[PDB]
Amino acid sequence: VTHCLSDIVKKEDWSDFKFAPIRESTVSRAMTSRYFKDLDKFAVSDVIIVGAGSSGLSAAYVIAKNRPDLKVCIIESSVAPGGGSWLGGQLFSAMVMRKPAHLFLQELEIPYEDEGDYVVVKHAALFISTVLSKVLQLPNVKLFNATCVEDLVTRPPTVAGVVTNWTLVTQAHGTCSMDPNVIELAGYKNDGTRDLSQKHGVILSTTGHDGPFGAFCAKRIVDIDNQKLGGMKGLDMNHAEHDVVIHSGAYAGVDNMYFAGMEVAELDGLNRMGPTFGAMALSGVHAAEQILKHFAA
Amino acid sequence: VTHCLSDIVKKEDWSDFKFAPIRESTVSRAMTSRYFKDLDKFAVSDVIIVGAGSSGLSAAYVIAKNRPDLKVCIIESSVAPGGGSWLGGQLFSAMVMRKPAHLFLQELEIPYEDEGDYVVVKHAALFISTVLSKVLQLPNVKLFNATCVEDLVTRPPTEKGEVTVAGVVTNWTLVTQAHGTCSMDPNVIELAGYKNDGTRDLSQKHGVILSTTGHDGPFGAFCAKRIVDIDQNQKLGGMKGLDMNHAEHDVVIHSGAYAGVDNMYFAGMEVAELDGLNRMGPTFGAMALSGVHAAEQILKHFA
Amino acid sequence: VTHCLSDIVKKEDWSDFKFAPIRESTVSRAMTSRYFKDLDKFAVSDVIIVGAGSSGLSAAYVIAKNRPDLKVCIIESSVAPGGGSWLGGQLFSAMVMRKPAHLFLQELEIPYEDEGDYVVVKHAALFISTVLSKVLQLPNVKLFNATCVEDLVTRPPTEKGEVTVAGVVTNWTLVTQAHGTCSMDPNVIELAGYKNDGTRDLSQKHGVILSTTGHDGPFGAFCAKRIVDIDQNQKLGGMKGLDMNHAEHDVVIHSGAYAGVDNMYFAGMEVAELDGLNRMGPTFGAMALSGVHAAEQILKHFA
Amino acid sequence: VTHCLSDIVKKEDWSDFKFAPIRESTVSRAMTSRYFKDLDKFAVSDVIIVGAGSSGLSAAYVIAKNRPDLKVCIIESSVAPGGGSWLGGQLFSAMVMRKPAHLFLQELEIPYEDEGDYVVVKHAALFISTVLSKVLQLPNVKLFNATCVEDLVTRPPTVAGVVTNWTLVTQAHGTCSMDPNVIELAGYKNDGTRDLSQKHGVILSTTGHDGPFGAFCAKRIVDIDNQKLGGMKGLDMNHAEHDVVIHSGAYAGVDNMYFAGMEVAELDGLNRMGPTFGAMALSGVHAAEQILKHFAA
Amino acid sequence: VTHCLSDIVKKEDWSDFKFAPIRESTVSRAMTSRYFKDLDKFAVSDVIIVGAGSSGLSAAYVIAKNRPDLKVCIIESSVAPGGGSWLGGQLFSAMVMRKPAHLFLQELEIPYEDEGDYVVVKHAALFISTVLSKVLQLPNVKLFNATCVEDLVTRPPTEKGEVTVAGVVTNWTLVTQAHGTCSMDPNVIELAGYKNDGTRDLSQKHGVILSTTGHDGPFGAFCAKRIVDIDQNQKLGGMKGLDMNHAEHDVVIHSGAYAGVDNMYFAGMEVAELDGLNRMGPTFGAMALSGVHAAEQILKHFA
Amino acid sequence: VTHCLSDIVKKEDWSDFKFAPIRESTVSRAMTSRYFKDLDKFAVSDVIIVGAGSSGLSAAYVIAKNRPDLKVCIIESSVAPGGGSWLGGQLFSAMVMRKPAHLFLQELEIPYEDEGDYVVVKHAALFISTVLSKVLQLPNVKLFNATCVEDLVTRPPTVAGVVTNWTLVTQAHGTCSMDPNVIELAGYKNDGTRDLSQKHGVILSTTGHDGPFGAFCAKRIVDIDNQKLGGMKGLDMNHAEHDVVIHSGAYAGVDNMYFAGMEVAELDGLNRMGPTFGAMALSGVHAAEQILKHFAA
Ligand SMILES: C[C@H](/N=C/C(=O)O)C(=O)[C@H](O)COP(=O)(O)OP(=O)(O)OC[C@H]1O[C@@H](n2cnc3c(N)ncnc32)[C@H](O)[C@@H]1O
Ligand SMILES: C[C@H](/N=C/C(=O)O)C(=O)[C@H](O)COP(=O)(O)OP(=O)(O)OC[C@H]1O[C@@H](n2cnc3c(N)ncnc32)[C@H](O)[C@@H]1O
Ligand SMILES: C[C@H](/N=C/C(=O)O)C(=O)[C@H](O)COP(=O)(O)OP(=O)(O)OC[C@H]1O[C@@H](n2cnc3c(N)ncnc32)[C@H](O)[C@@H]1O
Ligand SMILES: C[C@H](/N=C/C(=O)O)C(=O)[C@H](O)COP(=O)(O)OP(=O)(O)OC[C@H]1O[C@@H](n2cnc3c(N)ncnc32)[C@H](O)[C@@H]1O
Ligand SMILES: C[C@H](/N=C/C(=O)O)C(=O)[C@H](O)COP(=O)(O)OP(=O)(O)OC[C@H]1O[C@@H](n2cnc3c(N)ncnc32)[C@H](O)[C@@H]1O
Ligand SMILES: C[C@H](/N=C/C(=O)O)C(=O)[C@H](O)COP(=O)(O)OP(=O)(O)OC[C@H]1O[C@@H](n2cnc3c(N)ncnc32)[C@H](O)[C@@H]1O
C-alpha cells in the first residue's frame, strides 16, 4: 500500500509522524492578510458574476480562460458553490446534457456516457466540482462565497457595481441594522464619474429561479427600470433549452448587464426544462462570448 | 474569442444554434435507471464512508486509487459535499496546511503558496472541489449525497467487543430531519461479508465503515455517538480546547481502527470528539493526513 | 438657530449644500484596509475581554487608562455593545448604583442624582454610552463587535491546573448561531506569551482573558461553562436567589483571578454563575466595581 | 496602579470593601417613581423623534442644544439605541464620513482620521456612543427605548402625537390583544381641540429603511394620505447623500411632520449610499434647523 | 327594548348620541398615574400570590375577604387570568366539582347543577369569571397581569431551612420569554418584614408567598422548581398518573405551608408536582378547596 | 378565621377532610353529555355573536337580558374570552371610559372612580370578568370558546349561519386536512329553504381589528360582496369613539348582519381610540338595540 507519506512515515503505528510546530496567530494572519488583499484587489472588478451555479461557473471558465488579465469576481451566497448542479432530479445523481453540450464536457475533460442525442455525466457533482476546480485555478478569478448581492450600484439614466454583505447578515435584515459593502465595476474616476479611457466593467447575473434569492438581479432591474418579470412558464425541454441559450447575454434596457441560466427564463417568461443541464452550460458560453466581445472592442 | 461551439455556431446572434430534440420521459428514465443501478450495485459495499468532508474524501481517494476494484460507497447528508472545507475561518477563503500535508496537495496537483513550515491553498474551495473531482472519476466510487446515516446495522457481540458493525441505516436527509414530526422507514446499505441467511461468511473479507462526520452541524460525530450509545463500556471523550500542535498531531495518530469495535474506522474531527482530543481551528493538514492514515489501515485490512 | 454648517450653507433651502465627490471603492477600501489592520495588530493581544457589558467595559476603561500601551481586545457578540445596561428593570430607565460606585461615575464625569447611600443615573443608557465613548477613544483598545467567542485556545495542564488559556476562538456571531444547521470554521485571537513554534516564551509576560459575559442571553456565562466543561475538578455554582446586600458584596469580592486556571479573570454576573452567588437585580454598582477590582489585579499582573 | 477606590479600599484582597446596605424595594421605587414622572412629563411633548439612529440622534442633539426648554421625546424600538451605526459595512468597524460632515464631528469632539475629501471615525460605535452620551445629558430629552411607535395620532384634514407600546408587545400583535399608549404633541386643549395660543409640536421620523419597522411613518402617512412610497433606488453615493440631505425636513402634504435619514430615501424614491454616514448626520442637522425655525416663529 | 342610554338617546339612528370631549394625554395620564401608584403601594406586599388560576384566585378571595387590610399582590404571567379554568376537558365547557366544594360555590353565589356527590357549573368560564370579579373588587388586592415571576428574593439560611423567601423577581412576561435572545433586567416585589438596610425587623410580621402556578404551560410549577433548584436537600416529586380519589384528597391535604422553607405556601396542581402526587384531570373541587386550605393557614400566620 | 368548610373540617391539619368518592368516567360523561346537548340545542341559533371581547359581551348582555327566550350563541376563538379588555394600554391596568359609558357600569354594578367627563375602572379585568359572569349566568346564552368562525353560511343574492372549527385546527389549515362544523341561523326548513313563518336569525360580528383573525367577518363579506375594507385610520379619540358607536349595528348590503366594536372601524375606515373603552361597550348597546328591534318586529 502506497501514499504521499510512505517515504516519510516508516512506523506502522505512525509513531514517527510529525507536523512542523505552529503558532495559532501565524495561521490567523495568513488567512486574514490574503482575504484583505482580495477585498482590496477586487474592490474594482472587470466582470462581476452573481451566482456560482452551472451557468455562472460555465461562463466564468470561458471568460477567464480567454482573458486571464480580467478581474473576474464571483459572488456566491451559499457556503458551497455549485447551486443546483450537485444532483439530478428528485435527489437522483445523473446529469443529462443534450448535444452539443458534450463539446463543453470534452473541453473540461469531464467523462460522460454517450447516448446518441444526449450524454450523461454519472454524477452531477462530477460536472460541477470539475468546473469549480478549473475555474478556481485561474489567476484573476476570485470566489467570494458566503457573500450575497443585496442591491445594485447604479449611475443615472447603467449598473456600476454590486452591493454585498455576508449572506447570514442579509438573512437577518428582517430582525441593530447592519450596512453592506460595495464592489465597483471598472470605468470610473475618484470623483465617481465615468472615465472614458477605461472599458466599462460588466455584471453577469446567474442567480437561477429558485431558493432564497433566486432571480435576484432580474427582480431588482425590473423593480427600478418599462420592464416586467416575464415569469417562468411550464416545463417543455425542446423550447426551454433552446430559448434560454438564445436569450442569454446582454440585457436590453440596461447597459453593461448580462444574464444566463434559469434567471433568463424568469426574466423573459420562458419555459423551464427540469432535470437536464445542457442549456445551463451553453447559455453560459453564449453570455461569455458576448462579454468577451465587449472587452475586445 | 473562441469556445467549444465556435465551429458549429456561425451566427453572431446564435440563431443557427440548436439542441438535438428530446422527449421528457427519455431524460427521466436516463436518470432513474442509473440511480437504481447504483442502489442495486452498492446495496452490499466493501467500504462505507460516512461524511464527504475533507477527511472522508481524502480517505476515499487513497482507498479507491489503490484498490479500484472495491465498492466504495460515500454517504453525505448535505446536497453539496465537502463539509467544512469550502471556507477557511470566519468566512475567509485561504486554506492553511502544515507540512507534510503539502505532499498530498502535490499528488492531487493542487497548487499552493509555500510559506516554509506550512503552505496555503488560495481558496479552500479549490482543495475540496479538486479532491471531489478526482474521487468521483474513479470507477467503483459512488456518492449518495442528500442521504443521511441515521443508525448502524449490527450483529451480536463477539470477543472483539459489544458493537459489531454490518452496515448503515439510511434515509433522505430531509426525511431524517422530519422524524420528530406519518413515520417514514429507512433503507439499509450492508457491508460485505454475510450470506443470504444474514450470518457471517468467514471465506469472505468483511467490509468496513469509515466514519468522518466531523464534530459540528445537525449530525456531527454521528457514528461516535451511536457506538457510545450502544456500548456503555465506552464514552464520548468530548472535543477539548484549541491547540494546533497537539490537536493535529493527535487527530492524525488516533485516526484509523477503533479499538472497541471491529471493522470500524474514524478520521477527521469525529476522532477528536470520540477520543477527547484538542481542536485545531482553521487549519486542514490533519484532516487530509488523518484520512490518509485511515486509508492505509483500511487497505491493509483488504490486502 | 446655529449649527455646524451655518458658515457654509447660506441658502434657506440648502440648495448651496454639497459633499465633496466620492468613488464607491474608495469608501470600501477605507473600511476594509482598517479592519485588516485591526485583525493583524490584535491577532496577538495582551488582554482579551469577552463581553462588552457594564463589567467588561468598566474593566476595560481602568486597564487601558492605566496602561495605554497594552493591546486590549474586546470581543462582543451583539451588534450593539453594552449588554444589559441600556435599561433598568422591567424596561424602565433609571440606573441605581450604591455608594461607593458613585466615585466611578465621578471619574467618568457621568452626572447622577444623590439619594444618600445610593445614587441614580437618570438613564442606564447614559452610563453605558459614556463608558463606551471613553473606552473606545483609547489608542490600543479595539472593539470587535458582532463577533462571538465560541471556544478557548489552550495549552496542556501545569501545576496551576488542568486548563491553561492561550487565547480565544472566534467567529461572526451570526455564523456561531448557525452551527447547528456546510460547516464554517472559526478564527483565533492569541494571548501574548508564545513563540513561533507555539510554545511558551518565559521572557515574555503572558496575556490574560477577562470574561464578562453575564448570566443571561444566547451565550451567557460562556467562559465559566467552558472552563467547567474542560476541567471536571470544577463545577458551575449556579446563580442563586436575589439578595442585594450579599450579591453585590460577593460579586465584587469574588471578581478577579480564577483560582483553578492561570491567566484567567472574571467579573460581573458571570462570577455569580461560576461561584454560585446571589443575584442583585436592577442595581449596577457591583458591575462597575467588580470590573475595577478585576482591572486592578490584571494591572498588577502586568506591573 | 490607581483607581476610583484606591483611597477607600486598602486591603489587597478587597476584604475592607463594602457597599452601604440596601432594601430591595428602595431600588424598585427609585426606578419606577422616575419612570412614571417621565411618562407624566412627556405625555405632551414638543418634539417627538421616532428612531434613535444616526439621523434621529444627530437631529436630537442640534434641537435640544439650541432649545433646552423644549420637551424632546425620543422613541426607540430596540433595547440598544443607535440603529445601524454600531458598525460600518459587512460587519467591519470604520465609519466613513464625507466632508463637510467632519464639522459635526468637531462639534461633538469626536476624533477622526482625515483623508482629504472624507474622514474616518475609527469605530462607528465611537460616533454613536458619543452622540448618545451628549444627547442624553441634556435636561429635557427623554429616551423611551424598548418602545415602538405603532401608529399616529391625527386630527381631521395634521399629526397630533404617536401611538406607542412596548416593542415586545407590538411584535406579539399577530398572536389576548394588548392596547397601546399615546404620546401627544403640544398644541391642544382638554377638550381635544387646537389651542392657537400654543405652538404646535412636531414629529421627526428617522426610522431608517431596514429592520422590522423600517420607514414606519412614511408607510403610515402614505397609507392615510395623494402620496406614494417612492421606494429606495440603487446605490449611488454622490446622488444619494446629496438628495437625502436636501430632501430632509418638512414633509409636504402633512403639517408638523418631518423626516431625516434613510426614511427620506424610501419616501422620496432616492438612491442609497451604503456604508458612508455623512448624509445621516447632516440630514439630521438640516431637519433640526427647520424644526428650530418652526419653534422660533 | 330598554338599555342604559334609553333616557338620553332619543333618535332611532343615535344621531343625538355623544361622549363628553377628551384630550388623549388625559387618558394616558389617568392610566399611568394609577399603575405607578400600584407599583409604589405593592412594592412591599403582605401576601404575594404567584399564578391567578383556580387555586390562586380561590385562596386570594378567602384571604382578602377575611383580612381586607392586607396587601395581596397577585402576579399572573398571561394577559388573561384564570389559567386552566376557562374550559373543562378536551375543550368542552362543563366544570365538575365534588362535594363539599359546592359550599364554596354557594359562598360565591355561583349557580350549579346538583348531581348528588358532585355538582356541575354549566361553564368553567362562569366559575372563574365570577371569582375574578369578586376578588378584584376587594380594596387591597392588586392583579399585575402580563407579569411573570422569574426568580425569588431570598435571605441566607436559618434553622428553618436553606431557602428563606423575602419577595419575588418580576418582569413583563414577554421580556422573560425573550431572555434567551440586549439583556433586560427584572423588577422586584418585596415581602413585608424588612428594614431599610435589608435586614429582618422581628417586630413586624413577615409577608408570605403563595405559589399556585399549576403543573403545565411555559412556567408551570415555577416556585417548586426554583426552591428545589436552590436547595438540593429537596427534590421535585413529579406529578404521577391520574387517580381522582387519591389526587384530589392529597392535593387538598398537602396544600399550605411548605415544610422546608419559611413563609412559603403552595396550592393547586403545583403541590402535586412538588410532593409527587396523582393528578385528577377535568375536575376542579380540589383546586378551590386547596386554595381555601392554604388561605386558612396564611390567615392564621397573620392572626 | 372562617371559610366555607369551617363547620365541616374540624381538624387543624384537615385530617378529617374528605371528598365523596368518584369514578373517572362519571366525570367524563357529565362533561361530554352537556357539551353535546349544547351542540344539539345551538345548532340552530337566533343570535350568533362572533368574538367575546368588550363589544360582543356588552351586546350579548343587553340582547339576552331583554330577550331571555332567544338562543344566543357566542363563538370565541381564544381559550380565555375577553379579547383586549384584560389590560389598559402598554400593559397597564386602568380602564378609562368616557361618559355616558358609566351608565353601563352602573347597570352591571361595576364600581368605578369618577373623574368628571370620564370614569376609571381600577382594572380592565374587573370590567370584563364582571360582564362575563353576568352574561354567562343567563339561561339561553352559550359560550363556545376555543372555537373559531372560519367562514360564513350563505344563501344566494344573506348570511344563514357560520362555519366553525376548533381554533387549533384552524391554525393548522396551512399544514391531512380537517373539515369544519356549521352553526345555522333560525329561519330555514329541512329542505334548506327560507321558512317565512320564522323570524330570521342574525350574526353580530365583534372580532376587533387585531390578532390572528381580527375583523374576520368584515374581510369575508368584502371578499364576497360592491364593498371594500375601509381600513382603520389614525388615533383620534373624539372622532373615533363617536363614529364607532354611531356606525355600529346593521350592515348595509348584507341582510341579517350586524357589527360592533373595532371591527366597525376597519370596515367603515374610521379612526381608532387607543386605550379607552366607552365606545366598545356603547357600540355593543347600540347594535343590541337594533337586533332587539329586529326580533320585536
Ligand atoms: C436545469 C435546472 N433546473 C431547471 C428546472 O428546474 O426547470 C436548473 O435549475 C439549473 O441547475 C439552474 O442553474 P443556474 O446556474 O441558472 O442557477 P442555480 O444552479 O440555481 O445557481 C444559482 C446560484 O446563485 C446563488 N445566488 C442566488 N442569489 C444570489 C445573490 N443574491 N447573491 C449571490 N449569489 C446568489 C445561489 O446560491 C446559487 O449557487
Ligand atoms: C479543521 C476544521 N476545523 C476544526 C475546528 O474548528 O476545530 C474542521 O472542522 C474540518 O473541516 C472538519 O473536517 P471533517 O472531515 O472532520 O468533517 P466535516 O468537514 O464536518 O465533514 C463532515 C461531513 O459529514 C456529513 N455528515 C454528518 N453527519 C452525517 C450523517 N449522519 N450521514 C451522512 N453524512 C453526514 C456532513 O454533511 C459533512 O459534509
Ligand atoms: C445587574 C444586572 N442584573 C442582575 C440580575 O438580574 O440579577 C445585570 O445582569 C448586569 O447588567 C450584567 O452585567 P455583566 O457585565 O455581568 O453582563 P451583561 O450586561 O450581560 O454583558 C454581557 C455581554 O457579553 C456578551 N457576550 C455574551 N457571551 C458572549 C460570547 N461568547 N462572546 C462575545 N460576547 C459575549 C453579551 O452580548 C453582552 O453584551
Ligand atoms: C448609511 C447607512 N446605510 C445606508 C445604506 O445601506 O444604503 C444607513 O442605513 C444609516 O445608518 C441609517 O440611519 P438612519 O438614522 O436613517 O436609520 P437607522 O440607523 O436604521 O435607525 C432607525 C432607528 O429607528 C428605530 N425604529 C424603527 N422603527 C421604529 C418605530 N416604529 N418606533 C420606534 N423606533 C423605531 C430602529 O430601532 C433604529 O434604531
Ligand atoms: C384540575 C385541572 N387539571 C388537572 C389535571 O389535568 O390533572 C388543573 O390543572 C387546574 O385547572 C390547575 O389549577 P391551578 O390553580 O393549579 O393552576 P393553573 O390553572 O394552571 O393556573 C396557573 C396560573 O399561573 C400562571 N403562571 C404560571 N407560572 C407563572 C409565573 N412564573 N409567574 C406568574 N404567573 C405564572 C399561569 O399563567 C396560570 O394562569
Ligand atoms: C378600545 C381598544 N383599542 C382600541 C385601539 O387600539 O385603537 C380595543 O381595541 C377594544 O378593546 C377592542 O374591542 P372589540 O370588542 O372590538 O375586539 P377585541 O377586544 O379584540 O375582541 C375580539 C374577540 O374576538 C375573538 N375573535 C377574533 N376573530 C374570531 C373568529 N374568527 N372567531 C371567533 N372569535 C374571534 C378574539 O379572540 C377576541 O376575543
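Chain F is numbered as in Swiss-Prot; the shown residues are, in order, 22-178, 185-202, 204-253, 255-326.
Determined by X-ray crystallography, 2.0 Å, according to the entry header.
Note: Cβ is positioned from N, Cα and C throughout, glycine not excepted.
In Swiss-Prot this protein carries:
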{"type": "BINDING", "residues": "F:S76, F:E97, F:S98, F:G105, F:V170, F:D207, F:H237, F:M291, F:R301, F:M302, F:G303", "note": "substrate binding site"}
{"type": "MUTAGEN", "residues": "F:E97 to A or Q", "note": "No activity"}
{"type": "MUTAGEN", "residues": "F:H200 to N", "note": "Partially active, trapping the enzyme at an advanced intermediate, just before the sulfide transfer reaction"}
{"type": "MUTAGEN", "residues": "F:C204 to A", "note": "Partially active, trapping the enzyme at an advanced intermediate, just before the sulfide transfer reaction"}
{"type": "MUTAGEN", "residues": "F:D207 to A", "note": "No activity"}
{"type": "MUTAGEN", "residues": "F:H237 to A or N", "note": "No activity"}
{"type": "MUTAGEN", "residues": "F:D238 to A", "note": "Partially active, with very weak activity toward NAD"}
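Swiss-Prot feature annotations superimposed on the structure.
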| residue | record | contacts (Cβ under 8 Å, 6+ apart) |
| --- | --- | --- |
| F:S76 | substrate binding site | F:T234, F:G236, F:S277, F:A289, F:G290, F:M291, F:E292, F:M309, F:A310, F:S312, F:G313, F:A316 |
| F:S98 | substrate binding site | F:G72, F:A167, F:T168, F:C169, F:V170, F:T194, F:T197, F:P240, F:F241 |
| F:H200 | mutagenesis position | F:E171, F:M206 |
| F:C204 | mutagenesis position | none |
| F:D207 | mutagenesis position | F:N192 |
| F:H237 | mutagenesis position | F:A243, F:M261, F:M291, F:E292, F:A294, F:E295, F:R301 |
| F:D238 | mutagenesis position | F:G105, F:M291 |
| F:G303 | substrate binding site | F:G110, F:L264, F:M266 |
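Checking the recorded positions F:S76, F:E97, F:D207, F:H237, F:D238, F:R301 against chain E with a Cβ-Cβ cut-off under 8 Å leaves nothing. Around F:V170 (substrate binding site), taking its Cβ as the centre, 28 other Cβ atoms fall within 10 Å, counting all chains. Within the same chain, the residues at least 6 positions away from F:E97 (mutagenesis position) whose Cβ sits under 8 Å from its Cβ are F:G72, F:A73, F:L164, F:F165, F:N166, F:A167, F:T168, listed in sequence order. Among F:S76, F:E97, F:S98, F:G105, F:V170, F:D207, F:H237, F:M291, F:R301, F:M302, F:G303, the residues given in the record as binding substrate, the maximal Cα to Cα distance rounds to 38 Å. Less than 8 angstroms from a Cβ of chain D: among the recorded positions F:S98, F:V170, F:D207, F:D238, F:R301, F:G303, that describes F:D238, F:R301, F:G303.
Of all Cβ atoms in the shown protein chains, 24 besides its own fall within 10 Å of the Cβ of F:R301 (substrate binding site).
Listed recorded positions: F:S76, F:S98, F:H200, F:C204, F:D207, F:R301. Those with a CB atom under 6 Å from ligand 6: F:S76, F:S98, F:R301. Under DSSP, F:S76 (substrate binding site) is assigned to a helix (H, G or I) in the three-state scheme. The secondary structure of F:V170 (substrate binding site), as reduced to three states from DSSP, is extended strand.
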